[PDB]
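Visitor: A single structure is presented below for examination.
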Amino acid sequence: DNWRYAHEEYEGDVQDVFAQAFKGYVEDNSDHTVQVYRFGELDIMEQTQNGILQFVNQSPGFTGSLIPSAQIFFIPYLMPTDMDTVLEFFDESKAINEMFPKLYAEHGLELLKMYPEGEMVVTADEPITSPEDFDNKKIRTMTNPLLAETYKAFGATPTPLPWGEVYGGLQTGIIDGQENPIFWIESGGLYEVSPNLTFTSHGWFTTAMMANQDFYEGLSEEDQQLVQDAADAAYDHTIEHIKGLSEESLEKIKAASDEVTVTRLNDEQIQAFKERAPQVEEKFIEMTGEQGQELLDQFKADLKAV
Ligand SMILES: CC1=N[C@H](C(=O)O)CCN1
Ligand SMILES: [Mg+2]
Ligand SMILES: [Mg+2]
Ligand SMILES: [Mg+2]
Ligand SMILES: [Mg+2]
């Protein structure tokens, strides 16, 4: 059979590395093919829920509108800063590995893997060292309600836009900045039009890969196990890919542009942003109720454990 798989990124980007590794495993261990669509090549969540696509890689930044619990990743300062700790969290978290699949299943999706891509970095038309520096800045975010609340809490004017409108928007001043991992800032050339990078340490860009659940449940036991084993292979390959990637990506940006500036917030500057985090957490629970509180409690337990 041929299984269609869509993701949000371009050739060679972190989601594509995961996708090609998944494809490779399926094709090396079966007679099936995986047809991968990169960004723009086909909405993708709609097409997966209605069965046009078999697999989709969608980030909580977008899925959080449909699946409110996925907004948890946008509570700032909740996630750890360092790669090693984040990796252990994604490996061991009940919230990630048991609770989230149930929440996705409510929407007709078989959640196969969640994984990190890289630390979130702000880019803007000036260095952002305090919430006051965000005042009257239009900062583009992905399109979920809580992420807009995070940026409002930080002092910015969130301008939730889809990805396609971002480069041009920064170029012509529709927006004043954005947030993304360094590998994407590099690969998308965003540093050309948004040259001041600030490492706020507030979060990680994370993503999820899932199947249409009716499709998955219709597969033979053998093929279901093939998919699980492919997802595991892809996860391991991708985790190895992201090791050192942010550092390499930043060196590439510095090599390409003398106009780029890098601001790393110190502990005092970080605390000023962390002061804004609790009211975001309360909005998350007001958006998700007792079920959201249960997830958040487990997510926090899991972070304590690592
Ligand atoms: C890192 C990344 N950013 C996109 C965005 O900010 O819309 C979505 C796909 N991947
Ligand atoms: Mg100002
Ligand atoms: Mg204002
Ligand atoms: Mg150098
Ligand atoms: Mg040069």
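Residue numbering for chain A follows Swiss-Prot; the residues present correspond to positions 26-67, 72-335, in that order.
Structure method, as recorded: X-ray crystallography, 1.5 Å.
Placed from the backbone N, Cα and C atoms, the Cβ positions cover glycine too.
Pulled from Swiss-Prot, these are the listed features:
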type    : residues                    : note
BINDING : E34, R169, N209, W213, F234 : L-ectoine binding site
MUTAGEN : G273 to P                   : Conformationally unbiased. Has wild-type affinity for ectoine
Visitor: Between the Cα atoms of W213 (L-ectoine binding site) and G273 (mutagenesis position), what distance do you get, rounded to the nearest Å?
Guide: 14
Visitor: Quick one: pull the CA-CA distance for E34 (L-ectoine binding site) versus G273 (mutagenesis position), whole Å only.
Guide: 19
Visitor: May I ask you to report the DSSP-based helix, strand or coil state of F234 (L-ectoine binding site)?
Guide: strand
Visitor: Taking just the CA atoms, what is the gap between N209 (L-ectoine binding site) and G273 (mutagenesis position) in Å?
Guide: 17
Visitor: Tell me the Cα distance separating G273 (mutagenesis position) from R169 (L-ectoine binding site), rounded to the nearest angstrom.
Guide: 26
Visitor: Return the whole-number Å distance between the Cα positions of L67 and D72, the residues flanking a gap of 4 unmodelled residues.
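Guide: Between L67 and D72, the Cα atoms are separated by 9 Å.
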Visitor: Translate the DSSP assignment of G273 (mutagenesis position) into the three-state scheme.
Guide: coil
Visitor: Helix, strand or coil: which one is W213 (L-ectoine binding site) in, per DSSP?
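Guide: DSSP call for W213 (L-ectoine binding site): helix.
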Visitor: So how far apart do the L-ectoine binders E34, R169, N209, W213, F234 get, largest Cα to Cα in Å?
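Guide: Among the residues the record ties to L-ectoine, max Cα distance equals 17 Å.
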Visitor: Rounded to an integer, what is the Cα-Cα distance in Å between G273 (mutagenesis position) and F234 (L-ectoine binding site)?
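Guide: Between the alpha carbons of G273 (mutagenesis position) and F234 (L-ectoine binding site) there are 16 Å.
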